[PDB]
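Written below as structure tokens is the structure these notes are about.
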Amino acid sequence: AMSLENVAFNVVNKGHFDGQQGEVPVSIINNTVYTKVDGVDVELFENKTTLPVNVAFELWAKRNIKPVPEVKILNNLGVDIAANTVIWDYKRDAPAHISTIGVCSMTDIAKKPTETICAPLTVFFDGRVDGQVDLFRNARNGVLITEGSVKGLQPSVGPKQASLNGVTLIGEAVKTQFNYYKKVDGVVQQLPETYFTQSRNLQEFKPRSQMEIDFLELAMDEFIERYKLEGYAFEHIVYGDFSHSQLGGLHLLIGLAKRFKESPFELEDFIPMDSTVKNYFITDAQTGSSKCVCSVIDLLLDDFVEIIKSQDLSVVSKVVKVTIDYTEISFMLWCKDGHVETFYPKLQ
Amino acid sequence: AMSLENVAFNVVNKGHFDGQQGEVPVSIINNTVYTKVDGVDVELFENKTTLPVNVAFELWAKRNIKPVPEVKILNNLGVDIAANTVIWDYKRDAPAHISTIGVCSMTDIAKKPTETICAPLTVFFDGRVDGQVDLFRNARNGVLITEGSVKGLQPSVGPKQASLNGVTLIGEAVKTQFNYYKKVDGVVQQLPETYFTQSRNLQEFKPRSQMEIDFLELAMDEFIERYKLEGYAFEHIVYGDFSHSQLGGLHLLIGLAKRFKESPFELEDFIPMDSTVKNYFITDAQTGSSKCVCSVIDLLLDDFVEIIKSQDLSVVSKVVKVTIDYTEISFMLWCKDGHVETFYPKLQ
Amino acid sequence: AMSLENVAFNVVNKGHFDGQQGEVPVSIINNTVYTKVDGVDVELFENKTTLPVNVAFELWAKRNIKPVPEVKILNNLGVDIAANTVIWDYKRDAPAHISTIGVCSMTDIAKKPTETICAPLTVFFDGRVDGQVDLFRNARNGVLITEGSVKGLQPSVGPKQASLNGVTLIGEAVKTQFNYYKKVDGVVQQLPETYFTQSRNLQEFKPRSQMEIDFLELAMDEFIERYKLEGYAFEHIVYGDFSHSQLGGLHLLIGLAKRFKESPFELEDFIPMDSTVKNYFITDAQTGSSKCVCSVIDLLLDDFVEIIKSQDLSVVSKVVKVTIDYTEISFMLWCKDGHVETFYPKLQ
Amino acid sequence: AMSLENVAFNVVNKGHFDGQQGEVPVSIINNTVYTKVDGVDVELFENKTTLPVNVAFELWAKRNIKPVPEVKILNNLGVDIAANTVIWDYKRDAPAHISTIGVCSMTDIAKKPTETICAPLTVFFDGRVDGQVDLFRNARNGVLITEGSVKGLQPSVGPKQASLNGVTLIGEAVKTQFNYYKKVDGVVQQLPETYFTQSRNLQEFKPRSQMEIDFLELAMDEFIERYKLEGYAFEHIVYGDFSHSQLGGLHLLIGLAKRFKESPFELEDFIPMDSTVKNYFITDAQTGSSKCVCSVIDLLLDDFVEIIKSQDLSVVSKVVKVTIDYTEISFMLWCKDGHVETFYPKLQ
Amino acid sequence: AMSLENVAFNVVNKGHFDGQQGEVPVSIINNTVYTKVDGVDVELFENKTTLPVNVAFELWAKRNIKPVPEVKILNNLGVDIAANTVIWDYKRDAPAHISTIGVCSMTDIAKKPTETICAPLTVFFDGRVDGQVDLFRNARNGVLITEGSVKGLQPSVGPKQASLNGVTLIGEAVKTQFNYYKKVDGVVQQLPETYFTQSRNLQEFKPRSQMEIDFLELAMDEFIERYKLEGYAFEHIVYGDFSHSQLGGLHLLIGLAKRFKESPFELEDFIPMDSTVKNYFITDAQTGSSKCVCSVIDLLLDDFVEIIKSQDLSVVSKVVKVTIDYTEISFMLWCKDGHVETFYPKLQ
Ligand SMILES: CN(C)Cc1csc(N)n1
Ligand SMILES: CN(C)Cc1csc(N)n1
Ligand SMILES: CN(C)Cc1csc(N)n1
Ligand SMILES: CN(C)Cc1csc(N)n1
Ligand SMILES: CN(C)Cc1csc(N)n1
């Protein structure tokens, strides 16, 4: 019963695929899906994926329209595929996963996640869908999200935010904080202690603590004095050094947000995907200070201060490993005479 | 209930659209339609039309698989559209008509040829389909084909041949000779008395008369002597003159077929469409004699001899109009001292 | 050290990928790979696959240039992937398998067939490559070909022919007849007793037995008399019935080859892939007799005669299953009064 | 050693081409370069050039990431090609020059600018690169930029701004003001006296003089009074006349910037390239006043005032030639009774 | 007055560009040019070049329709560009040269070959066009063809054949044998004494000497005996050795033509361009003997016999340089005990 014309009918009348009956006239030209609306063609979808246009159209129409974990979380947890849904990746304008289970005849490797092809894959299960907690309970590999408790299983409290139709938000009218569960080879895992990235924008940056309010409001030297940060190189790492041709530090999103209020800068996202650590080719418009690979992480300033203040400062250079978004992030810590020179997410 | 996947299902299982129920997985990439057959994509259709790939695919699947009039006949008769069928043009690899009636939601201007949008268009009707003779009686404009007699309607016996799936043939197991009828502005039009082109190939040329057998077998001077053709310039017009840089004459397909047995030549079909008169950029491989626009017609040699012998040879140059395939073909007749110099389908 | 320019260098200098060092300037435009040869671009490859142009180019350069089993055999045996080679499908102008093992970084699911992702897949192993017989012994699933005996393994003698660079041939300077072995779920499977299709063309058809020579030479009634085939409907099944609008029978390639010498016909290959049984939309040019789905098999006439003469003729209709190319081909046998009416590869 | 996969590796790991060793899996689909990052394709480059996708990708990766002269300056100076670098044109999303020298095997006309093919071309040399001042000294044709003095050669002080990764800026952490030198047929040229365009944006417009601060702050009549501009048509030329259907004047960017603070307007950049004078199809959103070709120049208001006050106002219409960005810009000056009516960059 | 619609008008009415006035409606979709002929689109041109579709269309319409030197001759002579004509390469379906002189505004580097940009380029001049012999006398670099004598210029008699509209022929109604002249750096160059390749096809092969007639008619051992070729390895070099997995010898087109009459073989033209020596990936269908790079030259058998009989047979291996089509072709001559083992165009 699935068809191009039926997917298009659902998009036109329901804003997305809603299992409704009906067909609309469709025309495909190159990578674009159009529909006839009173004698003229109207664009419904432009394929930006590496899948065929009609296939990507159907997967985009069948995307999950509930708040879902951000793609970076799913990737860090080793998710290969979702059970009977499509996690659409709005950063890549493409499906987050290569294959599907019970979604599209062209991409499906199975109809149900109980089929033996899914046994080695880490299947994403959503406890908000009936029967998915039980499917995770019998799955060999999987990642489960829930809104509440699961009998016997100990939860890992996930981030406060989730993606709803490409908008990362902390839900007020919807629940976005999930309990995370993971199984590897039939064994429930104890998920590690983890920090979480805040997933904020440069243009819409809002502080989420009194320390972050003080960072944005106070001058550099009075914030450093207030929070006893002397010797931690926040002037370089967080504020940024725009005095040399190569831009110094600037690895925390809150520091880029502070700079952004004063003067603009170019951020070239050369690997445009969702990731815990982002790399930008940054050009500061005021000074002309630039850096080809400037690693940026959006940690709550308090969490970053806690991380940097919990490090031994007696070695010239070492790798500092921190669990962020369930993954191991390596940082390079450079010290001199017991003070930090730089601390940055390792470009590895 | 029409869909891309249903059209594809019919192509895969029925060799064409057969109104069957079912769907197959389809992928569209550029101008090609594929289907998954055991994990790999198999090409079903490559779009060579100016219509969208999925639209052209549906029209090609819905093509008429009965013997139908050749596109040149339909064009000569002023056919704009077909009633509830698609006349596929195998020479252009595209639908013969821009729009449809009751065939495809993207190309349809109407569901039934009785809709007022069809009134000014010359609609093609097929008497072999129930109700189509009556639809022609009520159509303001149209062309009707029938296998037999329609009470009160004066018939025009059409050509012996018709196109069946792109093969032009004189039916033995099927009827290919139709009665033709035409209406212009609600009035039945008297079709003119006409010659018909034979629709033969250069490579598969077969003589269809004793005169044609003699043309292919006898030498030039003994054929001309046998058929009393002295003074009719058959040496130039039919045999061809390969002695100068510009190829002389060579306007009858049988003459090209005779030459082809002896030595090959290049025929550039610069306007590749079905037409009563064809134009080729011909290069003779043996001599290097060539002509940018060599008009070629496939008339039965007897018909061409009858035409040329029925002309007044007392004027230097004049236009000779001959009805061929229902259209008026202009010829340029050039004479000197009561003999033909050249006679060719007038270049426009 | 694999690159687009290195694959292109190998194509230009070695006719294919040969592991040589070097690079040539390449330009990719749409689906075509070009190389600069003295200031002008020369086409190296036109992508006809659903894979990206550069990816398909690399797989085509890395195609197996030794005689390999025909794709229909591999498909019939359930082959999903090849071990460290590419079986190029010359009929589809695409790789026979979706993924690779140790061939191309874009398509590889593994470097070696011992990786756990290959365990559920039926991997094709070539005993002519060092270590591949051992790899088959440790594979959970696979198909092995060999030129000789493997101690302890019960062989299946395969067809006499193999594909060498797209040419199906019976090797004289090379071995094309292989021993076949198959494993399903770690257990060696007994390959069934089978007939083999002959893989002949209509245009280059050669008889391979005295019965086939007699079929092509004798008239229909004297061949049927010589081989005692009265009551077996060879007039319909093998010779073909061109008297009605729907073409009767014509299911054996030798019968199409016999007809082809007398008069031509159109064969529309609507699912253009390699398969034991082929389906054509056939239009006979002489009569206009046609059939949307005409199933055609190229069996040696003697094998087909043996099959049809080994059937019980006392039931109106039944399915007759025959093992051909290791697969079970269903036939529809229709009888009346102890004589065959029709026998054809069952349309699905 | 140059390859598609190596260029892609450099882009992924270094933010641009950095001569590093390594390869990443690449897929090319249409005009887009992707790389596999954990099973999914991530876009690296979308070709907007008229060069092949892989070729444009390599040139974009090999773009100059130091502050370089703006393309309009290079064009006005007659630069045809750059020595061993790529000047990327961010306004056209394409290389500024057709060919390269020592950059890419597909576009290179030479490896070194000393090769005889470069002798007639004006090669761009960068004194900040070792040996390039000496290469300019021996070049027949060229344009040289330097940060300081060149022995024997008299410099032309260029504009204060340069382009750094597509951002036009006046460097604080980097030097953007260059000394310009030019050679035609082996002879060092005396570059002319020139004004420079300021290269500002409408949205980020900042005044660069007290007169420009007063223009943006004061009302029209008090600015004209303060700067004694009565009779110079600044009301029309700089402020703009929005009272008629055709938009009057509005040829100086500062005037568009002033209007922009009050109400928005549409600027159609119908020839989107870098040029000293820009032409826009402007539609004022508040009034509906519009002009198909509104020539706009960004001159410092003081320079424009100096130019207009240095003209003879006694003729109805004449061409006024001004050297701006080293090129001759023609202006049309229209006067009546000794006062300016209009003064605009000539639409020629 | 040059336009897309005017080029299309000329193609439709004149079979090519003929400088006529007029326009036809054109539509461009992807790489195809169409024209409306009675409401439907008819394909005029499919772009197979790396140039834009409209640009390649114009160059193809403006192709030289007189017999011209074969592209291999022009390439061997170092021709970079043609004076006021387009040499169409029918083997590559593209212009033979990158740029033009006085042909198309998109590809022209000059209007006349006297412009200083043409001075370093070897310009092709055609003495059959008025003023082109004089233009060659003033050109710094060039190749001139003439039908007769140029006072003072020492001629080189070229091959008997030329290309007329893609057909290589020895003219009977047109002159195809030209006098050749070449200039390098303002100095007329003495063209070397050369053999010429015959430019024959495998399918249309005709012997051009009594020795070639005897090669095709006599058995291998009686031809070798008749022409005293014992010890020259013609069994390997010309006849071919099909006994091993790697195809032995087979480097002369006449030997491939002889084999072709007996049994077919696959010739993969992996670098499809016109060249004196061609390389094929050959697969013999009868034996399965194959060779990845089989160099093939079409020399008149007498010329090849003269070349091989004029070599010293006392060294194990040496390079033998032979001038063919004005270029120096290296051959690898392998001897043992005073007899030839192999002699083949040296693989590079
Ligand atoms: C282009 N990308 C945003 C995909 C998309 C969604 S809706 C539409 N026209 N395109
Ligand atoms: C390419 N043209 C013949 C259309 C067509 C019909 S089936 C197929 N693959 N293409
Ligand atoms: C078009 N298809 C045969 C693939 C291919 C191989 S070589 C070339 N130019 N294309
Ligand atoms: C589309 N244009 C901005 C080129 C470009 C640079 S990085 C990328 N994906 N495209
Ligand atoms: C496809 N190639 C032969 C170019 C061309 C000339 S005419 C036409 N339709 N295409």
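Along the chain as shown, the residues are counted starting at 1.
Using N, Cα and C of the backbone, Cβ positions are placed for all residues, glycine too.
Database features, via Swiss-Prot:
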DOMAIN    A:64-189  domain 'AV-Nsp11N/CoV-Nsp15M'
VARIANT   A:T114 to I (Swiss-Prot position 6564)  In strain: Omicron/BA.2, Omicron/BA.2.12.1, Omicron/BA.2.75, Omicron/BA.4, Omicron/BA.5, Omicron/BQ.1.1, Omicron/XBB.1.5, Omicron/EG.5.1
MUTAGEN   A:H236 to A (Swiss-Prot position 6686)  Complete loss of NSP15 endonuclease activity
ACT_SITE  A:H236  active site, proton donor
MUTAGEN   A:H251 to A (Swiss-Prot position 6701)  Complete loss of NSP15 endonuclease activity
VARIANT   A:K261 to R (Swiss-Prot position 6711)  In strain: Kappa/B.1.617.1
BINDING   A:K291, A:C292, A:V293, A:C294, A:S295, A:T342, A:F343, A:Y344, A:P345, A:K346  uracil binding site
ACT_SITE  A:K291  active site, for uridylate-specific endoribonuclease nsp15 activity
Intrachain C-beta neighbours of A:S295 (uracil binding site), sequence separation six or more, cut-off 8 angstroms: A:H251, A:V277, A:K278, A:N279, A:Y344, A:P345, A:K346, A:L347
Rounded to the nearest Å - Cα separation of A:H236 (mutagenesis position) and A:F343 (uracil binding site): 9
C-beta crowding around A:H251 (mutagenesis position), within 10 angstroms: 22
Helix, strand and coil totals (DSSP H, G, I; E, B; other) for the domain 'AV-Nsp11N/CoV-Nsp15M' (A:64-189): 16 helix, 40 strand, 70 coil
Cα-to-Cα gap, A:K261 (variant position) vs A:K291 (uracil binding site), nearest whole Å: 20
Cβ neighbours within the same chain of A:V293 (uracil binding site) - under 8 Å, at least six residues apart: A:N279, A:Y280, A:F281, A:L347
Nonlocal residues around A:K291 (uracil binding site), in sequence order (Cβ under 8 Å, 6 or more apart): A:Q246, A:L247, A:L250, A:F281, A:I282
Binding residues A:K291, A:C292, A:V293, A:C294, A:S295, A:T342, A:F343, A:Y344, A:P345, A:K346 (uracil) - maximum C-alpha distance in whole Å: 17
Alpha-carbon spacing, A:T114 (variant position) to A:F343 (uracil binding site), which is rounded to whole Å: 45
Sparsest Cβ surroundings (other CB atoms within 10 Å) among the recorded positions A:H236, A:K261: A:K261
Sites among the recorded positions A:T114, A:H251, A:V293, A:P345 close to chain D [C-beta, under 8 Å]: A:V293
Least buried by Cβ count (within 10 Å) of the recorded positions A:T114, A:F343, A:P345: A:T114
Three-class DSSP secondary structure - A:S295 (uracil binding site): strand
